[PDB]
Amino acid sequence: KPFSXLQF
Amino acid sequence: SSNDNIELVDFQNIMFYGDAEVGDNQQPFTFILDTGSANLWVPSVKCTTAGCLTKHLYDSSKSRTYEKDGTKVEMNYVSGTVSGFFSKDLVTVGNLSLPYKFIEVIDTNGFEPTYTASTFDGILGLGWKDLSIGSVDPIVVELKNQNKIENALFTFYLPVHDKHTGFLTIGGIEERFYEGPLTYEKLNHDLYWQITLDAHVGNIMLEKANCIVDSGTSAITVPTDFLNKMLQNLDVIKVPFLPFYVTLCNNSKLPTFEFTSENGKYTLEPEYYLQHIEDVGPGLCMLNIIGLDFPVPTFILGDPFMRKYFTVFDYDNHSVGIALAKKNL
């Protein structure tokens, strides 16, 4: 998974 | 100086951190300061999963100010999920404190192997209220209403590995961080720090692209379709199954991202998204770019971007400011 702590 | 400054350090180049404390006794934690999320959680001493065995745990029984909430909450990120329950206590970022509603994480299993691998305890969201869970106002916003900071804005001047440290600055724009004009861009929603720009990488163009300035992403995100085209004759291999792109660091065909608005033109040259990996091969580099599709074309202007560009996240003006960052303080 691409390291991103964006939330949905 | 008249603003709150948190120091940023960058070790391996996967994700940099900041410190802050929770609890009247200053329990210390290492945080990912994430503009892409809107909640603040720490691993609890109630945490039963293995990821917590090596993390800094919050113990509400040791802080006078603790205040029980208990309602269950779950957090879903692009990279994982964590769960626990809300709690209330004094959160301290830099030299300011305030009562805040946070999440005590007791289950990390849905955030592996990343969590155990990485070396941070929790996350501290710096986004907008709507985005949050449990209707929680952004820290910076609360600090402002409480007359604790000049403006309801915060800036990022990211650290560069083995060069200079960085700063999260709350309540004020310090010119020490950049040079040239600061060009503001309006948000199209008070959910994400998302603005509209035209994306022109090489010969590929996405007019009115959806752009998210995001400190919580280590790479530059691009719509898979766009990534594929973008790299179609630049002598860049994609690992057979592995989601990476290896190429020669010297490859003269490496493109330069160009996003434009009425008010500014921001470029991201190769030197900003290339990751030397001599180990794998003398002269080799991996591109810090990755595919990620949203229902509407969208790019995530990650760390590689914020590492060249000083950024201002201004709630009062519902906009994001961009300025070329001083290469050194």
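In order, the residues displayed for chain B correspond to 125-453 in Swiss-Prot numbering, which applies throughout.
So this one's X-ray crystallography, 2.8 Å, going by the header.
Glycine residues also receive a Cβ, built from the backbone N, Cα and C atoms like all the rest.
The feature active site is assigned by Swiss-Prot to B:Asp158 (among others). In the three-state DSSP scheme, B:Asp158 (active site) falls into the strand class.
In the three-state DSSP classification, B:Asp338 (active site) falls within coil. Its Cβ placed at the centre, B:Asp338 (active site) has 27 other Cβ atoms within 10 Å. The active site feature in Swiss-Prot is assigned to B:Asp338 (among others).
The domain 'Peptidase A1' annotation in Swiss-Prot covers B:140-447.
The mutagenesis experiment B:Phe244 to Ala or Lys is recorded by Swiss-Prot, whose note states: No effect on catalytic activity. There are 19 other CB atoms within 10 A of the CB of B:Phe244 (mutagenesis position), with all protein chains counted.
Under its mutagenesis entries, Swiss-Prot includes B:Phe244 to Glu with the note: Reduces catalytic activity towards host hemoglobin. Under the three-state DSSP scheme, B:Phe244 (mutagenesis position) falls in the coil class.
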Cα-to-Cα gap, B:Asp158 (active site) vs B:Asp338 (active site), nearest whole Å: 7
Cα separation, B:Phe244 (mutagenesis position) to B:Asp338 (active site) (Å, whole number): 18
Chain A neighbours, filtered from recorded positions B:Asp158, B:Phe244, B:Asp338, Cβ-Cβ distance under 8 Å: B:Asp158, B:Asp338
